[PDB]
Amino acid sequence: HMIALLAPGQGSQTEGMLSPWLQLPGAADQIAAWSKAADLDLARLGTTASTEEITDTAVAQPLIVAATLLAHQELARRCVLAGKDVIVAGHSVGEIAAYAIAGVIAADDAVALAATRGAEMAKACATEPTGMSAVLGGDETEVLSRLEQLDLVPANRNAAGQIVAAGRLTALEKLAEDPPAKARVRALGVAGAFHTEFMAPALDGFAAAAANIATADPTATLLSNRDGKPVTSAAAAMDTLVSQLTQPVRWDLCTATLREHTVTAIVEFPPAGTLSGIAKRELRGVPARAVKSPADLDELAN
């Protein structure tokens, strides 16, 4: 059989998200090591900081990856999944955590790389007034067509009827003013058009950081948001990760690939979001587990 391990992206972070994890043995110590690598007080950020302060992309990205890996670390500690085949996939910034889960990069380097990705993208959000807006429902063709008409990018293709448009706020506003029939448009609380050319100025810093990190070929099937296909080599995986900075997240293609395999169970790492639910739609009959507390890293075995 095969267990799908899914790593969440931005939008799922919440105040105190690390509290229930800093109780584990070695947790606090790892956050200290990661706080150093990312030059960020992740400890206070994930426990006391306000949801508003942590919504800053420069912070939520490494914080989300940190939460994800703490769980993975503990999961690795108890060897609960030792011996079981897995397929790994992450959404957006979640890919960095997915890479660490799949053994491409060390956890400390993953968090620091995530912190760089956040600081660089934050910088990029300042070069143009951009944003992202979820578009739910509506006739797919009409919605997508409308997006191109407005110079908007379908930065996220998450599932049928589940897309995220991104571009200049100016174009996002014209979208919300006249939405395609039946389509709901909701502006997301993000500083810019992630996964689009508008993040281009963040490439240099992100690319340089990635090129200096020690990598290894994935120890497990690792999918990419690029096209839902696996990246089989360290180099291919990293090059794709850097490139994803300005490219659409094809989450729909990733889940389609999961279907191709014999995924018998779905595990979504914290801060648990909506990946489990999205993955359920295509992998019907497959049980899912939302990891939001250490008291969950047990059932995963059975």
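Note that the numbers count up from 1, one per residue, in the order the chain is shown.
Just so it is clear, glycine is given a Cβ too, placed from its N, Cα and C backbone atoms.
Residues or ranges marked as active site by Swiss-Prot: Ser92, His195. Quoted from Swiss-Prot for the published mutagenesis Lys174 to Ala (Swiss-Prot position 173): Nearly abolishes pupylation and dramatically stabilizes this proteasome substrate in wild-type mycobacteria.
Counting other Cβ atoms within 10 Å of each Cβ, the lowest count among the recorded positions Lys174, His195 belongs to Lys174. If you take the C-beta of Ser92 (active site) and look for same-chain residues 6 or more apart in sequence within under 8 angstroms, you find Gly9, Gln10, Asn156, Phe194, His195, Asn225, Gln244, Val249.
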